Amino acid sequence: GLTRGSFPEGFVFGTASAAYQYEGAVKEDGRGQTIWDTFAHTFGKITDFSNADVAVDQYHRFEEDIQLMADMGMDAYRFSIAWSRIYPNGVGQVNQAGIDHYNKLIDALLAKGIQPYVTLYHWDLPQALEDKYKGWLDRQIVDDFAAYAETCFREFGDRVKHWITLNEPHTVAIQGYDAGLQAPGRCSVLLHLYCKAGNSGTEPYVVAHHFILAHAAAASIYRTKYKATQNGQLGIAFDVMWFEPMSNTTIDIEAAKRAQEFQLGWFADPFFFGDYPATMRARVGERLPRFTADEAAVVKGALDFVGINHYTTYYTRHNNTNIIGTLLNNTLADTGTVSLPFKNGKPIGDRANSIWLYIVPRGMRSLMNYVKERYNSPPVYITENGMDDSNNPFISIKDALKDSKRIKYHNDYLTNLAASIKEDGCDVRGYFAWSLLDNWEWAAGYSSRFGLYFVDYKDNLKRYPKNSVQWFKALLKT
Ligand SMILES: CCCCCCCCS[C@@H]1O[C@H](CO)[C@@H](O)[C@H](O)[C@H]1O
């Protein structure tokens, strides 16, 4: 089947992780509290009552884990820097122990020939910024993020050449501020009674605006002060479901395109064209912030590459409604669409463990072509792709390792990826599996197993290779 030869010369293969999901050591070496420490320690927020205080303890076990990557022949590792290990209070006194830790990790990776692809922000805002000004809701976050980013460029950018400023700003905006299902857990209480505060109709657009400005601010610093000498690149990882029309009719075809504009375009149109999608301006109206001319000029062009986190594809239909006033405004209603993995009662594909994750390999190819055509063939990295098993206490570890479904998932998505590059002309530069190890899946806690390696939570976090480890090792052989 697939080999390295199925992909362009120099194509980069890796696994991906995130600090809060992997590291543990939440109180160690000066680390500041984050909005996810607060959220994980709040009743009702995590489905299995768990937390990531220890997680899979990668803070102490990264060398063991790096050898696991090297065992497969991985080229690269995507990981995040916990902001609160560098500035425990978000701004102010740098925490030297945080710098020293990430230097050891970066050096250990490079010692093994594995390139670091580093995410600056993977959701773990210092609680001090949430406390001071409600974090992403305030324009101050722009300057504060840019300063944190600058410290990372200054400390690590002699060795780190691939930066992802933000991970999934769309997920954060919607899950954090419309549904209130992720930190800081804000929403319109009239829509979801579990929330303490928020406004599903307004806050997501404010947060998204600030994310875009925050990236632009970091990128401006990078280009002006670091890029010439360091010779690296900056991008973002966008969460992107592919959307197929629920019917092959012009109304639903327009609906699927619209749902795409509201998901990827919300962020990517500003970065390529200097403004939000016209459909968002039309439908969200005054609730959607406006860029100034000077802001547009710093935002347009601020990506060196587009990271795509892609798992699944849904059907999308047009939706007509007649909302009962401002009170019930929400992002989904604003799109004028509804998207579901079901058509005429039939699911779009087999499903992984996650209730949202449908297995639809063709959507990888369809998305790569959409990005090519809409954005004039920018460089793309698949910054996340993978699937999860359940955490099943009724089966042996040995049986837990037989992840044949995961193998078929990667095989089929990568086959479609290879085709988009070779047949379709898409400029895809690399691919990162979610994830290296089983880990703490946010509000799903330890109920979801995404790892190439199985982690025994009952035996001091012992790592065992699932069948997919051998499969990747064989794929990556030279
Ligand atoms: C891509 C569109 C799918 C929509 C919503 C689900 C978003 C996935 S969150 C994303 O993927 C991993 C696996 O879920 C997380 O654990 C990572 O930390 C995070 O980066």
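Chain A is numbered as in Swiss-Prot, which gives 44-521 for the residues shown.
Header says: X-ray crystallography, 1.8 Å.
Just so you know, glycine gets a Cβ as well, placed from its N, Cα and C.
What Swiss-Prot says about this protein:
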- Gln64, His165, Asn210, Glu211, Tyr354, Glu427, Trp477, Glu484, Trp485, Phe493: beta-D-glucoside binding site (BINDING)
- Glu211 to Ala: Decreases activity toward gibberellin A4 beta-D-glucosyl ester 5-fold (MUTAGEN)
- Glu211 to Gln: Decreases activity toward gibberellin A4 beta-D-glucosyl ester 10-fold (MUTAGEN)
- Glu211: active site, proton donor (ACT_SITE)
- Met284 to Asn: Decreases the kcat/Km values 7 to 30-fold depending on the substrate (MUTAGEN)
- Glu427 to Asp: Decreases activity toward gibberellin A4 beta-D-glucosyl ester 70-fold (MUTAGEN)
- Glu427 to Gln: Decreases activity toward gibberellin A4 beta-D-glucosyl ester 200-fold (MUTAGEN)
- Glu427: active site, nucleophile (ACT_SITE)
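The structure, with features from Swiss-Prot marked on it.
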| residue | record | Cβ neighbours (10 Å) |
| --- | --- | --- |
| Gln64 | beta-D-glucoside binding site | 24 |
| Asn210 | beta-D-glucoside binding site | 24 |
| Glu211 | mutagenesis position | 24 |
| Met284 | mutagenesis position | 24 |
| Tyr354 | beta-D-glucoside binding site | 25 |
| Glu427 | mutagenesis position | 25 |
| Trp477 | beta-D-glucoside binding site | 22 |
| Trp485 | beta-D-glucoside binding site | 23 |
May I ask you to report the DSSP-based helix, strand or coil state of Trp485 (beta-D-glucoside binding site)?
helix
Among the recorded positions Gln64, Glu211, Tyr354, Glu427, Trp485, report those whose Cα falls within 10 Å of that of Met284 (mutagenesis position); none is a fine answer.
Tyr354
Sort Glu211 (mutagenesis position) into helix, strand or coil using the DSSP assignment.
coil
Binding-site residues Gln64, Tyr354, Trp477, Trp485: which have a Cα within 10 Å of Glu427 (mutagenesis position)?
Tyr354, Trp477
So, three-state DSSP: helix, strand or coil for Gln64 (beta-D-glucoside binding site)?
helix
Distance between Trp477 (beta-D-glucoside binding site) and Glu211 (mutagenesis position) at the Cα atoms, whole Å?
14
For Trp477 (beta-D-glucoside binding site), the three-state class that DSSP assigns
strand
Among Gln64, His165, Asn210, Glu211, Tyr354, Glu427, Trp477, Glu484, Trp485, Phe493, the record's beta-D-glucoside binders - longest CA distance, Å:
18
